[PDB]
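For reference, the structure is listed below as structure tokens.
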Amino acid sequence: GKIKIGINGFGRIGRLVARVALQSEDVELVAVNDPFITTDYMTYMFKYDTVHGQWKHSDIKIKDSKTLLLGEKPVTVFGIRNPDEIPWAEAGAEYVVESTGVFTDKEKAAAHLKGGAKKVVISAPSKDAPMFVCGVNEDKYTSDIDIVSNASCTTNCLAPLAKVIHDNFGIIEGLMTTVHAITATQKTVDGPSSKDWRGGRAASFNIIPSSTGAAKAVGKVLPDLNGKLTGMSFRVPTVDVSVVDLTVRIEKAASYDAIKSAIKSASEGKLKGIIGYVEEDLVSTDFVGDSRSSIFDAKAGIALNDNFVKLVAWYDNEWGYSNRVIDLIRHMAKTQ
Amino acid sequence: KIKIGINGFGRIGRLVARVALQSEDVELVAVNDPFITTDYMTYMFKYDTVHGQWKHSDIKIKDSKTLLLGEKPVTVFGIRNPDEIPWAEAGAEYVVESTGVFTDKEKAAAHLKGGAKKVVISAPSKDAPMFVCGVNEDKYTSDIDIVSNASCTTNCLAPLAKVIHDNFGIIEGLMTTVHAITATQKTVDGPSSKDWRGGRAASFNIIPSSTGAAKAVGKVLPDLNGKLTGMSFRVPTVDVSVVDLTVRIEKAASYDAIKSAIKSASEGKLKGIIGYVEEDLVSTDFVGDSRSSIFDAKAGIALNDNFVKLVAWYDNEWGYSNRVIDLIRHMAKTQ
Amino acid sequence: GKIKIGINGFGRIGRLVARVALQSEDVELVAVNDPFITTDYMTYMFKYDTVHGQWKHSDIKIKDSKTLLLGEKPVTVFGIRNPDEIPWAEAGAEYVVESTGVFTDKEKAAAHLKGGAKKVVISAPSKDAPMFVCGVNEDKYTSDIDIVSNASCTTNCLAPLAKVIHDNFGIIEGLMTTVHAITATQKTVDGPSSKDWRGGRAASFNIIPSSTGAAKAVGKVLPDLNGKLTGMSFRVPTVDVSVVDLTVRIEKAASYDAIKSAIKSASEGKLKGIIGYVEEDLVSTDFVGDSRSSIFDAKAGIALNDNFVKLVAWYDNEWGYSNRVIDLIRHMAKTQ
Amino acid sequence: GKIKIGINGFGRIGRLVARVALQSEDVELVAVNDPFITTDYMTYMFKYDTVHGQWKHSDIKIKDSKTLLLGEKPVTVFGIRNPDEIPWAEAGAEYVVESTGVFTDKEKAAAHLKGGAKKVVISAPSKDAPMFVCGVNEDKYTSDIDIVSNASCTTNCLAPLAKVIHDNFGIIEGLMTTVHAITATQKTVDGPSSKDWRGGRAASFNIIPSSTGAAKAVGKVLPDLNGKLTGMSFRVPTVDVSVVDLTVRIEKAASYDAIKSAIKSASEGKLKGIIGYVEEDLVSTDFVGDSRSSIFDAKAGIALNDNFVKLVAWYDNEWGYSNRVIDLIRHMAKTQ
Ligand SMILES: NC(=O)c1ccc[n+]([C@@H]2O[C@H](COP(=O)([O-])OP(=O)(O)OC[C@H]3O[C@@H](n4cnc5c(N)ncnc54)[C@H](O)[C@@H]3O)[C@@H](O)[C@H]2O)c1
Ligand SMILES: NC(=O)c1ccc[n+]([C@@H]2O[C@H](COP(=O)([O-])OP(=O)(O)OC[C@H]3O[C@@H](n4cnc5c(N)ncnc54)[C@H](O)[C@@H]3O)[C@@H](O)[C@H]2O)c1
Ligand SMILES: NC(=O)c1ccc[n+]([C@@H]2O[C@H](COP(=O)([O-])OP(=O)(O)OC[C@H]3O[C@@H](n4cnc5c(N)ncnc54)[C@H](O)[C@@H]3O)[C@@H](O)[C@H]2O)c1
Ligand SMILES: NC(=O)c1ccc[n+]([C@@H]2O[C@H](COP(=O)([O-])OP(=O)(O)OC[C@H]3O[C@@H](n4cnc5c(N)ncnc54)[C@H](O)[C@@H]3O)[C@@H](O)[C@H]2O)c1
């Protein structure tokens, strides 16, 4: 080991990927860049979390103007806006997590290579960097690629479920709806959002529809499913945890029980850790802190017939995805 | 000149009263609720968290058993059993059964003992004839004294499905409703014997729930019996819900063809029942909308010409309350 | 014969100040500037509102890139960043409502005079522009003052109440707490807020303590109270409508009924329309749309004794204030 | 050996008092009564919680329809409405936690004795049963008392704070305000609530004033402060964690720093575990899970002068209080 990483954008995903790395045995966080959060403010934002509780694993302290100590393990802090000016090499950061939400293009994210980084993992979909979803197509990653995308948390939820359903029963066509928690891009009160008008309306007092390429993106990581899936979303007044509502038409007829057995076995086999399976009366909060990418809700789903069903799968959009960012880094690091 | 009474002065009861009191043809003459005194009733009727204060008329008490809406008298009852309510004394011909505990045909029929002539159950009934305005209210016959106006969800789903089925032919469909919280839910994790998920804190959880609204469409549109079903997700909003209907259709149709069909329907026969919008609206923009189903053109999406996802809004409280009154109007015109 | 005004910053307050003007008999909105809201987006943001309902008093349309049509009446639209670059006189705007939140300094707010504007009303506290509060000290205004502040929504609620109490009973000292709805400066989720750390935390899932000079500002508009009042604030998960909680030790002993009586008298007299009086079991949503600056809740308060009492007054922080912005302009227009 | 307790009313407090017992080393939960929660349903309500996470401390099994298995320890389950009919003795429950909220009268709670219980601790204020607050007057308890009250969560937060301020500076008089999270007695939508009209209004969409004698109650556990304190509450849209806002006029002049010091000193000494002290930018969710009764927030408070100040103290109305119920039981058992 240890695998040395840096994080650009110490936000919801940035801070949680830090918790995952800090709690790991094989990954070492060595640097964090965010020009909007000072070293001092960084210890506060990292220690306290409205959703995932207070950090109690180690002690948080400031060594100096730009060095955090987690315990004492040292973490360099940067406050640079331009990625091509971040000296990642100085801190030994081999892998950089691009979780700012503004450098998703391959060309922008590649700016990190200038300061000495060897690999960059974009914490969101990318238009030109290849996307990988763990448990679905991460084995397609080749080490000659230096900039990749870990897709969206929604694709990480739907992709695993669709692969199981497709492998077992064959998917003819499917439509997805995700009841999604509010996020950083939304507004507390009605305000401007030029590219997403509905997105500008007060987040916690409205059900706000939105478009999403998360379902269609499944066709990129699973080519056989190209053009057979798409969907949309409804952002709702909850702080975290979202759910996928997949309406699918399958080729091979199968009872609901049959579908439940296929998912259960997958959650216990090759996709253990990625896809979960519950059969209780759970609600959103019960999934806070769940590290799986997709937790199938057995009792919530409903079948119209043996070839037309609606499947339900939860996902802690912040926690599960953050764990997948790390898992993808772990796999890239084990490649070759 | 239609005289009505309301049993259960709750969310639906109070709003149905607002519609009636603001109507020219309907007259509320009596209200019954054992858990709300006459004085408290004036407060619960005047102030509303979501539909604003009532200023249409002055609200005052005359006596302990009589309210005055500006200048019209409204008798107040506090009876527990429906078969003890002297509806006729107040001259109430139609009784809106909105308590939520008397949906059985035989239980609602209790209002007839007090002299009521017809009863309209503000909810689905296991055995009472069901009618949805704009869908099958014309199947109503004057010999029927007890009917169901179905659920707000079914009122949203039914009209829409009828338009798509008649134009395009729905082979199969699955619906999900993102629904506002209601009175049956809890503020904090509490006991809900018949619905565990529903006992969990209402405004701090996405809460899955089962719904018969989709299956009930089969009762008002026979050709869709067994062709639809679904579920629901209760979310942290105070009112206004939305139906997401995914359907496979017989006749191939572009999304634009589907939009115009709905738009046409909204400007014709179903005008006032089904609405059509093509703006970036959100939930609160629908508070106070009297339609049963408001199609969101921009929210919906189609995978191909035979498989699509349609989105329709509905103020579960206000639109339904209006339908309750519309059914009464229709029944009253039925010889 | 109308007072021609313009609005810089088409936000919560700018948009509602616009609703008030458009429906008035004496003020005419002739121009609005907001570099973040295009002309067509402006018609959408103005028409629909999560808290105050849809605009139905008149039709809304776009005459041209650059002109709106509010019930057959034209409103010029600008999208200029720098205030000194706004051609207000072109639109004929005599009064400018500075509601962007970023130009509260008297010398920054004065940039509007460059474009031909004659008077500027800052919709917020100002460190160097004088503050006036309707019902408290607006008559102190003289026509040679060209830049003024309408204070804060909280001071507009606190000032009138404090005045009545002080004039009748004499305030020895007081401490205020405002349980305030969330606003645009807050975040949907745990986000950066360098000047107000607490204010960065998820808005609708936390009680959030906050500093405020609203009680201290009372000294500016009411000299004899200078230094005798101060306070704090808690931001809670509501969309609009706030409440002031004033605890005061008074010089003249008075029963709670006598205190209630003084406030009622004022609400029916000199302070009608500014201070309101309620004796019913109301809650926050019952005040949405109330135009008063301070609605005294007679039942919610409690006195420990005849010289120490806790008084409660509600205020639609958005609507009440917006109406006061207009009332101040009307007053200034009548001066000299 | 172990203090064997029984719980009547498996609600928020009842279930969290159970978690505390089940995690202690000295307390043994042996019986639970709740006629509205079946034995099977009980495991589900006990295991998952919207606020305090999933119970992971020990496994949960159902031995049969009358008993649960928690970490191999049997817990009898009753479903009896009338308290006088619960055979506490049969289970071995010595102390009974009366947490239904309907049997707070001394004579009504005494019903638990006819079934075999020796002591009854009511988890709410009582009109006549002796009230005790750990760290304030729990030593006033005498073995001849079999039925006591552990006061309210609010009085538990305020009393310890007032005791410290009074012992150090002397409290001449004070007025309190509590910004409180919603509770089970409130309603999801505007519904009937005859004894509390405001409390019938939509809980998560309104700021709801409410009366409260939690402040007047301090004079009960703290005789010297009788008639020196009172106040009221504001229920707001949060799921848990409330805060006390105390405005007090003190006798001995003290700078804010000296007051902070006195509180920090008490939090590290005699009142350790009861009173807490924080000097950071925290928000409500940061206190979820805190076991103290009162957490002083140094930075949130403000002083007008050395004799008139506003003190802020947080409390997880659910958790802090549940821990104190166990502590009161511990003290009673230790003073048999
Ligand atoms: N929140 C989720 O549920 C979720 C799940 C999966 C993927 N994502 C994706 O992760 C990304 C970040 O999402 P988030 O919710 O954590 O956002 P966020 O807003 O919480 O965090 C983004 C961080 O980027 C920082 N930042 C801004 N400009 C910067 C710059 N030039 N250099 C360095 N740092 C900068 C910000 O100060 C902020 O702390 C987005 O692309 C998002 O779509 C989010
Ligand atoms: N709220 C909605 O969105 C909605 C929409 C459509 C249909 N419905 C249906 O309407 C019914 C009521 O729903 P709601 O949300 O208005 O509920 P609610 O709880 O707000 O109102 C029900 C009222 O019934 C009263 N009541 C109880 N027992 C009574 C009795 N024996 N006699 C007289 N009155 C009595 C209550 O005191 C209460 O005021 C239910 O069957 C519900 O499923 C609700
Ligand atoms: N919302 C309230 O409760 C309230 C009440 C009283 C006073 N205020 C004060 O009013 C001001 C605005 O508050 P708000 O809640 O309406 O804020 P907001 O964020 O809703 O609106 C501010 C508007 O300013 C625009 N803007 C930004 N930069 C600009 C520029 N250079 N030129 C022109 N427009 C620009 C934005 O695009 C936005 O639409 C603040 O100073 C605030 O303190 C707010
Ligand atoms: N934050 C808080 O919620 C808090 C803090 C301090 C004190 N308290 C007090 O604790 C008590 C309970 O409050 P809660 O919030 O836990 O309420 P809750 O409604 O969550 O729980 C009460 C439980 O009592 C059960 N119950 C009802 N009648 C019963 C009977 N006859 N026999 C046995 N069980 C019965 C219910 O089924 C329910 O599970 C109240 O007196 C309250 O004032 C509450």
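Numbers in chain B track Swiss-Prot; the residues on display, in order, are 3-337.
Here the Cβ of each residue, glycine as well, is placed from N, Cα and C on the backbone.
According to Swiss-Prot, the features are:
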BINDING   B:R13, B:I14, B:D35, B:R82, B:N318  NAD(+) binding site
MUTAGEN   B:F37 to G or T  7-fold decrease in affinity toward NAD. More than 500-fold decrease in catalytic efficiency
MUTAGEN   B:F37 to L  9-fold decrease in affinity toward NAD. More than 1000-fold decrease in catalytic efficiency
BINDING   B:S153, B:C154, B:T155, B:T184, B:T213, B:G214, B:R236  D-glyceraldehyde 3-phosphate binding site
ACT_SITE  B:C154  active site, nucleophile
Cα-proximity to B:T184 (D-glyceraldehyde 3-phosphate binding site), 10 Å cut-off, over recorded positions B:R13, B:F37, B:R82:
B:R13
Which of the binding-site residues B:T184, B:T213, B:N318 have a Cβ less than 6 Å from any atom of ligand 2?
B:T184, B:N318
Recorded positions near B:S153 (D-glyceraldehyde 3-phosphate binding site) (Cα-Cα within 10 Å), from B:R13, B:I14, B:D35, B:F37, B:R82, B:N318
B:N318
Nearest by CA distance to B:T155 (D-glyceraldehyde 3-phosphate binding site): which of the recorded positions is it, out of B:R13, B:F37, B:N318?
B:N318
Cβ packing number for B:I14 (NAD(+) binding site), 10 Å threshold
25
In whole Å, could you give the widest CA to CA gap in the NAD(+) site formed by B:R13, B:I14, B:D35, B:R82, B:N318?
27
Near chain D, which of the binding-site residues B:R82, B:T155, B:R236, B:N318 can you find when the cut-off is a Cβ distance under 8 Å?
none
Cβ neighbours within the same chain of B:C154 (D-glyceraldehyde 3-phosphate binding site) - under 8 Å, at least six residues apart
B:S243, B:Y316, B:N318, B:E319, B:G321, B:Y322
Within 10 Å of B:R82 (NAD(+) binding site), Cα to Cα, which of the recorded positions B:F37, B:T213, B:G214 are there?
B:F37
Residue among binding-site residues B:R13, B:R82, B:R236 with least C-beta crowding, 10 angstrom cut-off:
B:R82
An 8 Å radius from the center of the B:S153, B:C154, B:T155, B:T184, B:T213, B:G214, B:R236 Cβ atoms defines the neighbourhood of the D-glyceraldehyde 3-phosphate site; name the other residues of that chain inside it, in order.
B:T156, B:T179, B:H181, B:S211, B:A215, B:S234, B:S243, B:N318
Can you tell me which of the recorded positions B:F37, B:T213, B:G214, B:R236 is spatially closest to B:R13 (NAD(+) binding site)? Compare CA atoms only.
B:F37
Rounded inter-Cα distance in Å - B:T213 (D-glyceraldehyde 3-phosphate binding site), B:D35 (NAD(+) binding site)
27
Cα of B:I14 (NAD(+) binding site) to Cα of B:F37 (mutagenesis position): how many Å, rounded?
15
Spatial separation of B:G214 (D-glyceraldehyde 3-phosphate binding site) from B:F37 (mutagenesis position) - C-alpha basis, Å:
29
Which state, by DSSP, holds B:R236 (D-glyceraldehyde 3-phosphate binding site): helix, strand or coil?
strand
Which number gives the other C-beta atoms within 10 angstroms of the C-beta of B:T184 (D-glyceraldehyde 3-phosphate binding site), all protein chains shown included?
20
